Every structure is written in C-alpha cells, then in structure tokens.
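K.L.:
Let me give you the structure first, and then I'll get to my questions.
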2 protein chains.
Amino acid sequence: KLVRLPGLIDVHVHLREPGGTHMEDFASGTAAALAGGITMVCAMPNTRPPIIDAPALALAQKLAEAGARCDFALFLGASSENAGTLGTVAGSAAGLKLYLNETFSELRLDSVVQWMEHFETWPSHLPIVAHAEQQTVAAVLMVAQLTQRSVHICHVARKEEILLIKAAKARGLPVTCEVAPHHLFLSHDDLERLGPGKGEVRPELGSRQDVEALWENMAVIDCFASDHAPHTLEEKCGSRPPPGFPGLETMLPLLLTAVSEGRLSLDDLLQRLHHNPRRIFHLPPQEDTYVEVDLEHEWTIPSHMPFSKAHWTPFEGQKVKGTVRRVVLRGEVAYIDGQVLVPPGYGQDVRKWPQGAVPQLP
Amino acid sequence: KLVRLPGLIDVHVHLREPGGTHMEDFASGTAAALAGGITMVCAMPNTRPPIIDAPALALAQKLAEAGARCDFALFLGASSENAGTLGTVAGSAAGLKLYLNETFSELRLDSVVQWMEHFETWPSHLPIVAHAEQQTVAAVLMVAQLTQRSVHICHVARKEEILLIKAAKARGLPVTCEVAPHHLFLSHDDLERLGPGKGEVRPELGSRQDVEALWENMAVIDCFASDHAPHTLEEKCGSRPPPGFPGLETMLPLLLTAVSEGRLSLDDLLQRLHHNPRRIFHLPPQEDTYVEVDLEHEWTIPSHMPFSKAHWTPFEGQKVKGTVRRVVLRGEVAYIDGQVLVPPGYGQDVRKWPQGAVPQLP
Ligand SMILES: O=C1C[C@@H](C(=O)O)NC(=O)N1
Ligand SMILES: O=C1C[C@@H](C(=O)O)NC(=O)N1
Ligand SMILES: [Zn+2]
Ligand SMILES: [Zn+2]
Ligand SMILES: [Zn+2]
Ligand SMILES: [Zn+2]
Ligand SMILES: [Zn+2]
Ligand SMILES: [Zn+2]
Ligand SMILES: [Zn+2]
Ligand SMILES: [Zn+2]
Ligand SMILES: [Zn+2]
Ligand SMILES: [Zn+2]
Ligand SMILES: [Zn+2]
Ligand SMILES: [Zn+2]
Ligand SMILES: [Zn+2]
Ligand SMILES: [Zn+2]
C-alpha cells in the first residue's frame, strides 16, 4: 500500500560546501535529501567563501557536480559590492538571495538603497528570494513594488508575517512565500525541552499563536522548504550557538503525519513541495523520477536522523506516520529503506538542462 | 531571435469528436492546437454522444488516440443520471465538467441538489470544473464549500465574476479560474463588426468595463484557456446561431502581442498556459517538448486561420505581434511555419502515462 509521489523539491537548503568547518557537504546533505524524499535542492550562498561572485559560483558548481547525489541549483548571494556585476552568470543560478536581517559580514546589506540596487540590476525575469523577518517583510515588499517586480519570502514564521503577505496578495502584489517545518511543528512550548542552544534558529521559534496562524493561513503559503541548516551539537551547545536546524530527513515524515491527520490534503502538500517550487523558480521536470512512501507505520523521531552530518534533530521524540521507502531519480534507484544507492556526483545542475533555463524575452 | 517556450497546455477545448455534424475532429483541432503553440489539450465532454458514461469515454479515448496530433486528456461530463456511477473511470479523465447554465438536454442539471451529489460522489482528489456564469459562480462555490473541496471556474468573463472569485480567494477558499482570449481582446464594442450571429458566445462578450476588470485583476486569473468552440459560418450566420468561437490558433499570438505591449509579462503568460494548468489538473510534463516563437513580426489576423475547420475567426482584422515558428513534441518536429508534420494518432492520452495519474491516498 505505497503512495507514489513525484520528485519533491526543497528550495531552501544549506549544504556547507564550499567550506572547511562543517561536517555536512554536498554528498552528505543530498543523501539526507534523498532519504527525505527530496530529488532536487536549491542551495543557499552563505558558504565559506560565500557565493557572491562568478569565481565562487564556478567553484561551488564543480563541487556540487562532483558531490551531489540528487539534482540541484545554486543561489547567488547579494552583497554590498556585487550589484550590477552578476548579469553574465545570473541565469545559471537558482536565483538571488538577499540576507536582510542577521548574517555574516560578506552578505550584510547596510542600507535599503543596496536592496533597491539589487532589485534594479538583477535580471527582471530571474527569481529573487529574501530572508526578511517581521517589518523587513514589509520593507522588501515596498522595494519590490518600487522596482515593479516579484519577491519570494523565505521561511515565514510569524502570524505578523503571514498576515502581511496575505494582505499583499489580496492587493494583487507579486509575492510568494515558503514555510519551514519547524515553524509548523515546533513552538515556544518546545524551548523547555530543546534548551537555549539547540533551540536557536532564525527566524526563531514562534508562539502557539504564530503556529496556529500559519496553519489557519495555509492558503497563503506557496511552498514548504526545510531551511536545512546543519550545525553539530558541539556548536549548538557552545558559548555562541549558531542558528539553524537540520531538516531534510524530517520534513516529509512530519508533513505526511499532518496529511494523515487531515490538517492538509495530499494535494496541498504536493502543491507546496512540487508544483509551486517548479513554477516560482522555473525548475525543470525530472524524467523518470518518483518517491514511494508508506503511510501505515508509526515511528518516533530518534535523537539523530541517519544521514545528515548535523547528527541531531529538534524533532526528537515526536511521533510521525509516514516513511520514505524508495526514491527513483532519472531512472536509477537512489534510495531504499535507509540506504542511498547513487554515488556522489550522480546529481546534476538543473540550470544547465535545456528545460531548466528561465524563459526571457530577447 | 526566437524565444523558446515550454509545451503549452489548453485546458478547455471542444474538438467535436465523437460527432457527425461538425467539420472539426481530433485531427483538425489538434493541428490547430499545434499551430497555436499548444502541445496538450483537455477536451470537453459535450460531444455527440456526450461523454457521460464509461462506454462513451472508451469510444472517445480511442477516437482521440487515433486522431490526435498533440497530447490530450478527456473530460467526463456530469448528468442528471450519472452521479455515483463514474468512480471506476474517474481517474482516467481530465476531470469532471459541470454545465450549470445553458447546455444540451443530456448535460442539463435541474437542481443544485444534483450539483451537490456530484461533488459528494466524484473522487475528492480529482478535478471538478464548472461552466458557471454570474450568480452561478457564487452558487457553485457554496456547493464546493458545503462538500469541503475545490472547484475550477471555466471562462470567467465579467467584472462581477472575477471580483467574486477574488473575494473567495481572499477568504482562503480553494477556487481557481481561467479566462479565454475573447474576453480579454473583444467586447461589446466589437458586436457591430461581428454581427449578432458571429458574436454569439457563452459567456457572452463583456462590456469595456468587464474587459478592463479582467486585466486589472490578472493576479486572480490562474489559467488562460481558449474555449475553442468550432462552428462553421453556415451555423453562426443561421437562424439559431450556436454559441462559441474558434480560438486555438489565435490565443498565443494575441497574448504575445499583449506581452510585447507590457500588459503582462512573459512569466505571467507562462504561469497561465503551462505551470498552473499542470498543477490544477495534475497534468504531466512532456519530455523533449518546446515551442519556438518569433516576436519581431507584425501581422493581421485573416478571415480564417489555416487549420481549424470552423473556417472563420472573430479576431479578423486585429493586428498581432507574435508568431509560432516551430513546435517539437516528444522529440519530433510537429509544426513549422504553417505545416503540421506529425500525423493523426501521434498524440497520446496523458492520463495513461505513469506520471499522469492524479496522486491519491490509498
Ligand atoms: O538565516 C539563517 C541561516 C541559517 C544557517 O545556518 O545558514 N540558519 C538559521 O537558523 N537562519
Ligand atoms: O458553453 C459553451 C460551449 C461551447 C460549444 O460550442 O460547445 N460554446 C460556447 O460559446 N459556450
Ligand atoms: Zn534565512
Ligand atoms: Zn528560502
Ligand atoms: Zn536559510
Ligand atoms: Zn555551524
Ligand atoms: Zn517555468
Ligand atoms: Zn509498510
Ligand atoms: Zn525553462
Ligand atoms: Zn463553457
Ligand atoms: Zn474550462
Ligand atoms: Zn467550453
Ligand atoms: Zn455547431
Ligand atoms: Zn501534480
Ligand atoms: Zn522573424
Ligand atoms: Zn501524477
């Protein structure tokens, strides 16, 4: 009694390559993706070095082509120095990512004028996504309107933010958004269990009312995306815990549990993990690609999922109903019951496929 | 300087097969589709006999497999006798079509209770589309809510209707809609030129204010679809003119003209003729399929387009900028510069592809 799903897409992951400090890399992070029923990922640019220029993108592309086990696209990151310099490589990236709240020096924008410059210079037909919390959502929406183009808001986490976006959509404004599983299945009530170190994430865990508001406003949510952000326990439990949770291996089991409980439908799930990612980012179909899941078996999330090198999870102890049994990627068995079966380098950059270019006028 | 588009989808066509009275059939109608840059069509069930039971669907499937030159899915039609009888074939159809205003005896529903019965018995995961004008839009939305499921509204044609749907979307209700080109590019102002016979269509041509309201509310429109409804001039100019316009060959040139004038973007067009049709009807990707268009050349729509056996067009005399140059369907050249190059029967029923089943829980 298995259910066949299409190849699912996670448009927001951090795979820590290039980089020398973290354990996760393209090979381990994409193994985690496959084990979570994900066959395409879009990787964020806050790596070391960050993907803020053409040489860094070229490096990252080759590392991903050699390490990735599922298909991928790579974001470019906006900086205080690169507006107007990315035109030649822009169409090879997933899109442009703006970090509008806290981030590292290289990705910090110090003025809304810098946001305007990116919206004015990035090619108008290509995706722009923003890390934009609370009032920053309204501020980036204003910049998008001043420049007459769309914006996608990453990880919406608060009642305030989803209601703002709801109001913008009611006015016909071209805004889309995504929500991460930790903002649907964790809240302040869980900070006692997690502790202040493990609980650190940006956007932070919301109140019960924030969580309730996201569920109530599911119609406003275009995509689910994990914001897979691996850090080891040594980091999360240390003196300056970095924010973020691993999430590729838990996202689909959590959401399938919600489907089984009637909190959203299977279609609602597949719009948000397949059809809307495709259409917002113009990501191409994957031929001969599907995921088989088992909805009959209940299990408890353990202290760590098998594949992510984060080697911890904030969902430990939650009971889920829903298991990824098999993934077929482009005609090859990629995952069966806890074993990944495609090697590093099987994955490809979808922006190089003929079907994966974003359409544009001449 | 050609622009590559993906395979475009028209979710609302009338191809008049099975039937003995009209000139159009699957072979000619799908030639018209290819010449308009369309590689997949969903055909409506108001044929002769109408597609209101399993034997009629089986017949229509074989006629389409033998005649179609592009890929297709076939709608089932709701009748006063078939609620609760279509479960075994439902997933093989594009969806279920309800004719809630004027139609022929066999498709006429005489009570809203019959609409409720169809919404209650048709499988909940499969598409339902309705011909629903003016207050009928609100009535079918109520039935959808009473039965806790979605509905798609065909050919929205009026300010009244698009504002109703806008209000429903603002309340989070699961409703989508489509608009046809004649309701964006023709109005009452054109009835003088067309005359009462040629001008007959359902929904009727709107006022200038209706047309303006649809453009102003483009964000509310999920899909464009032609409602290709071929009748010959002998019929349109006769004593009891049937309603409908041919439209497969004009829809894309008209919309590309609007893109060139900045009335909507290329992305706005491709969401409405590719990505949203896919996601609302769970229509599968077409491998190795694309359309090449030329945006440089201005031409005037003639008295009839080359392929549709309707052999007339209400857009005669309008100037357009945008031409379909080449269509490749599943690796084969299907159309080049006025010549269709795939024979009748090249097209396939997409609901038989592994990727073309609608996902459902066990
Ligand atoms: O904005 C971010 C980035 C991320 C990371 O660890 O890269 N982790 C977070 O919690 N928020
Ligand atoms: O509802 C319909 C059906 C159609 C036809 O000719 O089949 N033509 C129209 O104008 N309206
Ligand atoms: Zn972020
Ligand atoms: Zn994101
Ligand atoms: Zn992130
Ligand atoms: Zn870290
Ligand atoms: Zn696209
Ligand atoms: Zn099982
Ligand atoms: Zn493309
Ligand atoms: Zn109709
Ligand atoms: Zn329709
Ligand atoms: Zn129709
Ligand atoms: Zn006729
Ligand atoms: Zn689908
Ligand atoms: Zn030319
Ligand atoms: Zn399918």
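By Swiss-Prot numbering, chain A shows 1460-1821, in order.
Just so it is clear, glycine is given a Cβ too, placed from its N, Cα and C backbone atoms.
In Swiss-Prot, a published mutagenesis experiment is listed as A:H1471 to N, annotated Abolishes dihydroorotase activity. Annotation source Swiss-Prot lists Zn(2+) 1 binding site at A:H1471, A:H1473, A:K1556, A:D1686, citing experimental evidence. Experimental mutagenesis is annotated in Swiss-Prot for A:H1473 to A, with the remark: No zinc-binding and no catalytic activity. Per Swiss-Prot, the feature (S)-dihydroorotate binding site maps to A:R1475, A:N1505, A:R1661, A:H1690, A:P1702. Sequence annotations record features per position, and here Swiss-Prot assigns Zn(2+) 3 binding site to A:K1556, A:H1590, A:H1614. Record note (Swiss-Prot) on the mutagenesis of A:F1563 to A: Abolishes dihydroorotase activity. Mutagenesis annotation in Swiss-Prot: A:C1613 to S, described as Reduces dihydroorotase activity; the structure shown retains the original residue. Feature annotation from Swiss-Prot assigns active site, for DHOase activity to A:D1686.
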K.L.:
Taking the recorded positions A:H1473, A:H1590, A:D1686, A:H1690, which residues show a Cβ-atom distance to ligand 6 below 6 Å?
P.N.:
A:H1690
K.L.:
Cβ neighbours within 10 Å, counted over all protein chains: which one of the binding-site residues A:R1475, A:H1590 has the most?
P.N.:
A:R1475
K.L.:
Please tell me which one of the binding-site residues listed here (A:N1505, A:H1614, A:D1686) sits closest to A:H1471 (mutagenesis position), measuring Cα to Cα?
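P.N.:
Given the candidates A:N1505, A:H1614, A:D1686, the nearest one is A:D1686.
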K.L.:
Consider the binding-site residues A:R1475, A:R1661, A:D1686, A:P1702 and say which one has the Cα lying nearest the Cα of A:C1613 (mutagenesis position).
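P.N.:
For A:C1613 (mutagenesis position), the spatially nearest of the binding-site residues is A:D1686.
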K.L.:
Given the Zn(2+) 3 site residues A:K1556, A:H1590, A:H1614, which other residues of that chain have a Cβ within 8 Å of the mean position of their Cβ atoms, reported in sequence order?
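P.N.:
Going along the sequence, the neighbours come out as A:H1471, A:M1503, A:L1557, A:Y1558, A:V1588, A:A1589, A:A1591, A:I1612, A:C1613, A:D1686.
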K.L.:
Report, as a single number, how many Cβ atoms besides its own are within 10 Å of the Cβ of A:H1614 (Zn(2+) 3 binding site).
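P.N.:
22, counting other Cβ atoms within 10 Å of A:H1614 (Zn(2+) 3 binding site).
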K.L.:
I'd like to confirm something. Which of the recorded positions, A:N1505, A:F1563, A:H1614, A:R1661, A:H1690, has a Cα closest to the Cα of A:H1473 (mutagenesis position)?
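P.N.:
It is A:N1505, whose Cα lies nearest.
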K.L.:
Taking only C-alpha atoms and a 10 A limit, tell me which of A:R1475, A:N1505, A:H1590, A:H1614 are near A:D1686 (Zn(2+) 1 binding site). These are the binding-site residues.
P.N.:
A:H1614
K.L.:
Return the member of A:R1475, A:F1563, A:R1661, A:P1702 nearest to A:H1614 (Zn(2+) 3 binding site) in space, with distance defined Cα to Cα and candidates limited to these recorded positions.
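P.N.:
Going through A:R1475, A:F1563, A:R1661, A:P1702 one by one, the Cα closest to that of A:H1614 (Zn(2+) 3 binding site) is A:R1661.
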K.L.:
Pick out which of the recorded positions A:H1473, A:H1690 has the most other Cβ atoms within 10 Å of its own Cβ.
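P.N.:
The largest 10 Å Cβ neighbour count belongs to A:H1690.
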K.L.:
Quick one: of A:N1505, A:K1556, A:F1563, A:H1690, which recorded positions lie within 10 angstroms of A:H1590 (Zn(2+) 3 binding site), measuring between C-alpha atoms? Sequence order, please.
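P.N.:
Checking Cα-Cα distances against A:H1590 (Zn(2+) 3 binding site), the recorded positions within 10 Å turn out to be A:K1556.
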K.L.:
Based on Cα coordinates, which of the following binding-site residues are within 10 Å of A:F1563 (mutagenesis position): A:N1505, A:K1556, A:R1661?
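P.N.:
Among A:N1505, A:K1556, A:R1661, the ones whose Cα sits within 10 Å of that of A:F1563 (mutagenesis position) are A:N1505.
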K.L.:
Return the residues near A:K1556 (Zn(2+) 1 binding site), defined as same-chain residues 6+ apart in sequence whose C-beta is under 8 angstroms from its C-beta, sorted by sequence, else 'none'.
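P.N.:
Expected: A:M1503, A:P1504, A:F1534, A:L1535, A:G1536, A:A1537, A:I1587, A:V1588, A:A1589, A:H1590, A:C1613.
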K.L.:
Looking at the recorded positions A:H1471, A:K1556, A:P1702, which have a C-beta within less than 6 Å of some atom in ligand 3?
P.N.:
none
K.L.:
Sequence gap of 6 or more, Cβ distance under 8 Å: name the residues on the same chain that satisfy this around A:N1505 ((S)-dihydroorotate binding site), in order along the sequence.
P.N.:
A:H1473, A:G1536, A:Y1558, A:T1562, A:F1563, A:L1566
K.L.:
Identify which of the following recorded positions, namely A:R1475, A:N1505, A:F1563, A:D1686, A:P1702, place a Cβ less than 6 Å away from any atom of ligand 5, and list them by sequence position.
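P.N.:
Within range of ligand 5: A:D1686.
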K.L.:
If you count the other Cβ atoms within 10 Å of each Cβ, which of the recorded positions A:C1613, A:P1702 comes out on top?
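P.N.:
Counting every other Cβ within 10 Å of each candidate, the maximum falls on A:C1613.
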